[PDB]
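Working notes, structure below.
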Amino acid sequence: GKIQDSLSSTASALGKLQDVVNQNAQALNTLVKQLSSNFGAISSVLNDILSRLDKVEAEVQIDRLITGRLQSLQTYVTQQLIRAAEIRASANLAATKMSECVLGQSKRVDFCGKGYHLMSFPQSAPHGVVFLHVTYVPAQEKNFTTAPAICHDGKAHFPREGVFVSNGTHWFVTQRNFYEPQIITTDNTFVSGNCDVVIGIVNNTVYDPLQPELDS
Amino acid sequence: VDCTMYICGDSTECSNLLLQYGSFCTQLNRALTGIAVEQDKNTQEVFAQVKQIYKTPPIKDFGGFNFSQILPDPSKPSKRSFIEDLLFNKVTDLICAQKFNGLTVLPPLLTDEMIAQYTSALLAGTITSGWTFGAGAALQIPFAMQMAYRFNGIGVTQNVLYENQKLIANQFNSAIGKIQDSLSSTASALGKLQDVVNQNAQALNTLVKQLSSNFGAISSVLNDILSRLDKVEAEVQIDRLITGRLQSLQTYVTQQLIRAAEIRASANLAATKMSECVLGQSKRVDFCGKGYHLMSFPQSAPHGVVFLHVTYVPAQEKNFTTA
Amino acid sequence: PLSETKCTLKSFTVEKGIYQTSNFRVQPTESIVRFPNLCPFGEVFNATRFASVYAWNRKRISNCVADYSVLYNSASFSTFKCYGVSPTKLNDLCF
Amino acid sequence: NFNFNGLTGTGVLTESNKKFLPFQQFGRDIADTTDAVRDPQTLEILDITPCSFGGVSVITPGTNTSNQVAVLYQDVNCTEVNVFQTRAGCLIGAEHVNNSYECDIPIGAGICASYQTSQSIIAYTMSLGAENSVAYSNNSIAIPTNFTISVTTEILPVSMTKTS
Ligand SMILES: *[C@@H]1O[C@H](CO)[C@@H](O[C@@H]2O[C@H](CO)[C@@H](O)[C@H](O)[C@H]2NC(C)=O)[C@H](O)[C@H]1NC(C)=O
Ligand SMILES: *[C@@H]1O[C@H](CO)[C@@H](O[C@@H]2O[C@H](CO)[C@@H](O)[C@H](O)[C@H]2NC(C)=O)[C@H](O)[C@H]1NC(C)=O
Ligand SMILES: *[C@@H]1O[C@H](CO)[C@@H](O[C@@H]2O[C@H](CO)[C@@H](O)[C@H](O)[C@H]2NC(C)=O)[C@H](O)[C@H]1NC(C)=O
Ligand SMILES: *[C@@H]1O[C@H](CO)[C@@H](O)[C@H](O)[C@H]1NC(C)=O
Ligand SMILES: *[C@@H]1O[C@H](CO)[C@@H](O)[C@H](O)[C@H]1NC(C)=O
Ligand SMILES: *[C@@H]1O[C@H](CO)[C@@H](O)[C@H](O)[C@H]1NC(C)=O
Ligand SMILES: *[C@@H]1O[C@H](CO)[C@@H](O)[C@H](O)[C@H]1NC(C)=O
Ligand SMILES: *[C@@H]1O[C@H](CO)[C@@H](O)[C@H](O)[C@H]1NC(C)=O
Ligand SMILES: *[C@@H]1O[C@H](CO)[C@@H](O)[C@H](O)[C@H]1NC(C)=O
């Protein structure tokens, strides 16, 4: 709903498109005005040079018309080629986003826009395309004491995915991009090395799923 | 460039003739402005992707990694990391000569000191906050617990770093040191930048020297070409100057357009790296430079940017029978 | 300096942002001519004996001043032409 | 507008420390353009220089907001013109502000102008970003407890109007 309010009053967000349409009609205009310029010849009307003078003179003048206009094309043309490539690279980027963002999920960061990317919805626009990027942005944070490792018996325990945290007493392992604390058991943690090497390992007890299951 | 002046110096006689070519004079400014505008858009896209300016904490404990090399130097008047000074010395009259004839060098919107604040921010958040500052509010995370992730990114289980940390510290630091001499002892590393700056100053020289060419006219001084010549005949002469010079601009302008379109492509490559490589961790093989990529450190350089890619390259092999 | 922007924009509503409009060229206050006779045109042009064209007389002239006024004020001369020379700037010219 | 021993030119004649060889006449520059000269009547080495030149730039809020404009003379010293001297040139009609806000109308070299305060166009050093300092300690981590899902429009050209 916010998108439609933005567009309702936003002329600028389409500036990229509106500029492209402009710049063409601009050079198109200027291309036309160049038909009114003398270019040094006695007039910018083709015939009015003729009927004024006997043609063996007009052959001279019409040069300065042709030499002028022919140039003004090659200016305009060479523009378009350059401008075409500018769109060309933009079109390649659109194909890349259309391919990767919409048809996939882009692991690339900030290629589909700020935040982790979920999906995109393309929308046509005159001489262009408009993606609606649906991105996952985290919000509320809480300062946590953390440790890279946890001793148990002298073995070291590291999280499979996520990190050991605590709110100051009970050590919890949680996934990284969302706060979802879970008690620390072997299914959370794998064993490597021992307690000497790690810098920052703390003293704790990693609960065991299996041990209670025995006791009967 | 001032089209009316560059073509016709201080002469209404020539200046009136220029009106008969119409919008050439104006459309050149419209052309160059399009360049000049997006240049500060390039520098905008690349460097400032970050909402806030982060700054490093007062005290540096990263687990042994020494960033005093790459972090802003608190004792310089313009705060720029020790490395960046090596760069600004390598890269480099043309000061007013061009500015005689209407060739002007406009100041880049962002002063170098500002560029060094961005590349401080991006580098301040990268160190403290991991990659999350590109996705939202920065999240302080222990740097040594950052590098446990960036190994999981490349498939090396984090238990390698928690055990090898001290070693990895030295390899990092000793790697940073050689970056100094890599820059310090050789001036060809910056050629890419150096080539850009030269080619710009190149064409300007050429564009200026075109003022001194006859182009078929009796002389290259517009005064002698127009005032000495009869107000009847000198018209035709000044054409050959104007036609020559006015063409000679379109040559220069077209070059800039083409050349800018290259930079425009290179700028996106940076903005792509800056976003993916610096702000995130790249899974694209050899996009961030040879090896598995861990993190990247942006560093500013004149009209350019320099990345320090910290990459993970395996070393010693042991033949194993496998199944 | 504001109304010129509307002409450059070609729109009675000039939207926000900076516009290059014109250029100013500081004009100079006054002229400095800092040099560190008469030229014998009464001895050349009123001369009594010109040679023929097989042995034409040549007189290198320098280090004097030009009396270019009465050249045009003479007006008893049949064919009087100049290539790349302006009568108004002839006095101004410093050969 | 000077003429020296037949050499003509228009510039700002100044004293200069560059030292000729005695027989020489013109100093020059990389562009072959006349740079230094020697005063014949008393030998002295005079520089030369361009006039102020630069472009005029009209900084304006939208004509919808105000009809007031602040003129920027680019790359000049403020003489030959409420005035303020900048890095980018001589600015006129915008009150300097020691405060620093977001860059709004980009001018040059960090100077960015905005309309708000009665009101007058101002000019100030652009603050790049708002400032933050992450609170960092080797055991300190901040894990988000909650999220948003934002939809950010992104817009790209694809094709342009075909012509022949
Ligand atoms: C940190 O979080 C743990 C997990 O909830 C808290 O432990 C619980 O605290 C509540 C307090 O209302 C008790 O009712 C539960 O019995 C506790 N459970 C366990 C397993 O300890 C702990 O109190 C929190 N500490 C802080 C400082 O926030
Ligand atoms: C965790 O527990 C271990 C013992 O299992 C502690 O190691 C000893 O700590 C005492 C002080 O309480 C020292 O006097 C001993 O010298 C330590 N061990 C040895 C062999 O020197 C450890 O300090 C506790 N804290 C940690 C490591 O997190
Ligand atoms: C990071 O490295 C810099 C130099 O690369 C260290 O600065 C040096 O500190 C020693 C102190 O033992 C001095 O003798 C040197 O003169 C310093 N050199 C420079 C260039 O400043 C710095 O101490 C290191 N810091 C950390 C945390 O590793
Ligand atoms: C975390 O601690 C810092 C210390 O300055 C504080 O500013 C911040 O607000 C704390 N986090 C939260 C969510 O309050
Ligand atoms: C973390 O830093 C503090 C300094 O504030 C220090 O006392 C402590 O030993 C450090 N711990 C580790 C694991 O580096
Ligand atoms: C593995 O065997 C090959 C056999 O040619 C040899 O080239 C290679 O060096 C061996 N690897 C090591 C680590 O010695
Ligand atoms: C622009 O001006 C028109 C009147 O010409 C007015 O109706 C409109 O509200 C104004 N919009 C803004 C954004 O100032
Ligand atoms: C302007 O001129 C003054 C003295 O006239 C001088 O102190 C100052 O540096 C000059 N500034 C520029 C930018 O030329
Ligand atoms: C900014 O403060 C200085 C004093 O530090 C003062 O001289 C100057 O006039 C102030 N600027 C403005 C625009 O008031």
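Following Swiss-Prot, chain A shows residues 932-1147, kept in their order.
Structure determined by electron microscopy, 3.6 Å.
Heads up, the Cβ atoms here are built off N, Cα and C, so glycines get one too.
Quoted from Swiss-Prot for the published natural variant A:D950 to N: In strain: Delta/B.1.617.2, Mu/B.1.621. Its Cβ placed at the centre, A:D950 (variant position) has 13 other Cβ atoms within 10 Å.
Among the natural variants in Swiss-Prot, A:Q954 to H has the note: In strain: Omicron/BA.1, Omicron/BA.2, Omicron/BA.2.12.1, Omicron/BA.2.75, Omicron/BA.4, Omicron/BA.5, Omicron/BQ.1.1, Omicron/XBB.1.5, Omicron/EG.5.1. The residue drawn here is the original one. Around the Cβ of A:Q954 (variant position), 16 further Cβ atoms fall within 10 Å across all displayed protein chains.
Shown in sequence order, A:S975 are the residues of the chain, 6+ apart in sequence, with a C-beta less than 8 angstroms from the C-beta of A:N969 (variant position). Under the heading of natural variants, Swiss-Prot lists A:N969 to K and annotates it as follows: In strain: Omicron/BA.1, Omicron/BA.2, Omicron/BA.2.12.1, Omicron/BA.2.75, Omicron/BA.4, Omicron/BA.5, Omicron/BQ.1.1, Omicron/XBB.1.5, Omicron/EG.5.1.
The Cβ neighbour count for A:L981 (variant position), using a 10 Å radius over every protein chain in view, is 15. A natural variant is reported in Swiss-Prot for this position, A:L981 to F, and the note states: In strain: Omicron/BA.1.
There are 8 other Cβ atoms within 10 Å of the Cβ belonging to A:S982 (variant position). For the natural variant A:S982 to A, the note given by Swiss-Prot reads: In strain: Alpha/B.1.1.7.
Where Swiss-Prot documents A:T1027 to I as a natural variant, the accompanying text is: In strain: Gamma/P.1. In this chain, none of the residues that are 6 or more apart from A:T1027 (variant position) has a CB less than 8 Å from its CB.
Secondary structure at A:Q1071 (variant position), as computed by DSSP, is coil. In Swiss-Prot, a natural variant is listed as A:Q1071 to H, annotated with the note In strain: Kappa/B.1.617.1.
Within 10 Å of the C-beta of A:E1092 (variant position) there are 11 other C-beta atoms, taking all protein chains into account. In Swiss-Prot, a published natural variant is listed as A:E1092 to K, annotated In strain: Theta/P.3.
The C-beta environment of A:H1101 (variant position), restricted to residues of the same chain at least 6 apart in sequence and closer than 8 Å, consists of A:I1114. Here Swiss-Prot describes A:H1101 to Y as a natural variant; the accompanying note says: In strain: Theta/P.3.
Looking at Swiss-Prot, you'll find the natural variant A:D1118 to H noted as follows: In strain: Alpha/B.1.1.7. Sequence-distant contacts (6 or more apart, same chain, Cβ under 8 Å) of A:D1118 (variant position) comprise A:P1140. Mapped onto three states, the DSSP output places A:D1118 (variant position) in coil.
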Ask   = Given variant positions A:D950, A:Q954, A:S982, A:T1027, A:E1092, A:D1118, which are under 8 Å from chain D when comparing Cβ atoms?
value = none
Query = Those variant positions, A:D950, A:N969, A:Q1071, A:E1092, A:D1118: which ones have a Cβ sitting under 6 Å from ligand 6?
reply = none
Task = Can you see whether DSSP assigns A:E1092 (variant position) to helix, strand or coil?
result = coil
Note = Applying a CB distance under 8 A toward chain B to the variant positions A:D950, A:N969, A:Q1071 yields A:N969
Key: Residues that sit under 8 angstroms from A:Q1071 (variant position) by C-beta distance, when 6+ apart in the chain   = none
Query = For A:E1092 (variant position), which of the variant positions A:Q954, A:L981, A:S982 has the nearest Cα in space?
reply = A:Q954
Task = Looking only at C-alpha atoms, tell me how far A:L981 (variant position) is from A:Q954 (variant position), rounded to the nearest Å.
result = 35
